[PDB]
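Chemist: For reference, the structure I am asking about is given below.
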Amino acid sequence: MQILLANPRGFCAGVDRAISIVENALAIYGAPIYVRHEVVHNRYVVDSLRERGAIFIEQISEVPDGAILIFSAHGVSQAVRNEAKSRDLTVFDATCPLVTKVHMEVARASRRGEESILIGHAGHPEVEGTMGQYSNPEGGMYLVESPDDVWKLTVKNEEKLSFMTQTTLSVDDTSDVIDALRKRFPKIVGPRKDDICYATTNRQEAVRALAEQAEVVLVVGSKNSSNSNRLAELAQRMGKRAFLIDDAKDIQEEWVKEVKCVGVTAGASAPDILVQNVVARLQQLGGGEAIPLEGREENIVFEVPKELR
Ligand SMILES: O=P(O)(O)OP(=O)(O)OCC/C=C/O
Ligand code: SF4
């Protein structure tokens, strides 16, 4: 059994910064540090930090007066940011710079009273944060998930309209939604392509190359990691069996029985120790040395705030 490893895979620059932010806050100020929502969608990363006395909560009401609160890498609405400001809390913001960039565009559209369409998945905290940058009742902020949603959307002024995207979407699907928006709303204004970030594009491109060679693809990532799910979905649509797994214990022998080539990748929030343990388990079920595929180089790093050292 040949084991192939996708490249790039695993931590992106926003995740690495968000994890550092919490760790350094814990090191500067001690336990407890409160965090609103899982800092990133990875059970191991979360369990890690939690067992080291970060405390994860879903609402600012659960955080005590005088405490330190960190916002997750997915970002938060204006209302959440205001609710923390109107409380007694010291706040550090771990929102990824690439999410903040999309926030700034929505806020701009809002000030101008111009209507905005976000492409994204309803209920995801990034979508809640991003939609929550829009406050002008003169305009409007609308969410679409698919070409069908576009086909049924009506807006107040289609001459003054822009669109933005969630950063972790399927490159291919989003492209279909943009083609629909442009046909429905010829004057809509957006980015040249989308707001999908470099790490999301790169992991999709890497898993496409992997799935070309591998019969089965295992994607290391938690169930609620949107970007991890896109990697698995991509492989599946190429007709490969693909499984989203949190760790090596999830691997079922039947998945890899009589398989000549198995590929492994990891979502943007999954630590490399998890991939190492998965490779050790596949070697137990008969695979040889893991071979890394050649891939696009990534060179971007986002530093913690100078306050966090
Ligand atoms: O579920 P998502 O893909 O947004 O998040 P995850 O926490 O796994 O990865 C890092 C967050 C990406 C924000 O863009
Ligand atoms: S997936 Fe992209 S936008 Fe999201 S944290 Fe990573 S680098 Fe930032």
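Looking at the header, which is where the method is noted, we find X-ray crystallography, 1.9 Å.
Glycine is treated like the rest: Cβ placed from N, Cα and C.
Pasting the feature list from Swiss-Prot:
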type	residues	note
MUTAGEN	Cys12 to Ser	Loss of catalytic activity
BINDING	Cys12, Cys96, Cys197	[4Fe-4S] cluster binding site
MUTAGEN	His41 to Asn	No effect on catalytic activity
BINDING	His41, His74, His124, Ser225, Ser226, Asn227, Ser269	isopentenyl diphosphate binding site
BINDING	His41, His74, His124, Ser225, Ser226, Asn227, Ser269	dimethylallyl diphosphate binding site
MUTAGEN	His74 to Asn	Reduces catalytic activity 2-fold
MUTAGEN	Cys96 to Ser	Loss of catalytic activity
MUTAGEN	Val99 to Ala	No effect on catalytic activity
MUTAGEN	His124 to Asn	Loss of catalytic activity
ACT_SITE	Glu126	active site, proton donor
MUTAGEN	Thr167 to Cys	Reduces catalytic activity 3-fold
MUTAGEN	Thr167 to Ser	No effect on catalytic activity
MUTAGEN	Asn227 to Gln	Reduces catalytic activity 20-fold
Chemist: For ligand 2, which among the mutagenesis positions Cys12, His41, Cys96, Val99 have a CB under 6 Å from it?
Modeler: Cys12, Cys96, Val99
Chemist: Quick check for you: of the recorded positions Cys96, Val99, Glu126, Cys197, which have their Cα within 10 Å of the Cα of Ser269 (isopentenyl diphosphate binding site)?
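Modeler: Checking Cα-Cα distances against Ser269 (isopentenyl diphosphate binding site), none of the recorded positions falls within 10 Å.
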Chemist: Would you list, in sequence order, the recorded positions among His41, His74, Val99, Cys197, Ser225, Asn227 whose CA lies within 10 Å of the CA of the residue listed as 'active site, proton donor'?
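Modeler: So the list is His74, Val99.
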Chemist: Between the recorded positions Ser226, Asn227, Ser269, whose Cβ has more other Cβ atoms within 10 Å than any of the rest?
Modeler: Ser269
Chemist: Going by Cα-Cα distance, pick out whichever of the mutagenesis positions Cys12, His41, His74, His124, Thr167 is nearest to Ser225 (isopentenyl diphosphate binding site).
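Modeler: Smallest Cα separation from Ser225 (isopentenyl diphosphate binding site) among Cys12, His41, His74, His124, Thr167: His41.
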Chemist: For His124 (mutagenesis position), find which of the recorded positions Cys96, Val99, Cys197 come within 10 Å, Cα to Cα.
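Modeler: Near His124 (mutagenesis position) by Cα: none of them.
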Chemist: If one measures from the C-alpha of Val99 (mutagenesis position) to the C-alpha of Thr167 (mutagenesis position), what distance in angstrom results, rounded to a whole number?
Modeler: 7
Chemist: Residues with Cβ closer than 8 Å to the Cβ of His41 (mutagenesis position), same chain and 6+ apart in sequence?
Modeler: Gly221, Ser222, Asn224, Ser225, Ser226, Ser228, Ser269
Chemist: What's the CA to CA span in angstrom from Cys12 (mutagenesis position) over to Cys197 ([4Fe-4S] cluster binding site)?
Modeler: 10
Chemist: Distance check, please: Cα of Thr167 (mutagenesis position) against Cα of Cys96 (mutagenesis position), rounded to an integer number of angstrom.
Modeler: 10
Chemist: For the recorded isopentenyl diphosphate site, whose residues are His41, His74, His124, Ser225, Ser226, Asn227, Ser269, find every other residue on that chain with a C-beta no more than 8 angstroms from the centre of their C-beta atoms, and list them by sequence position.
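Modeler: Filtered neighbour residues, in order: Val40, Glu126, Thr168, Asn224, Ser228, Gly267, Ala268.
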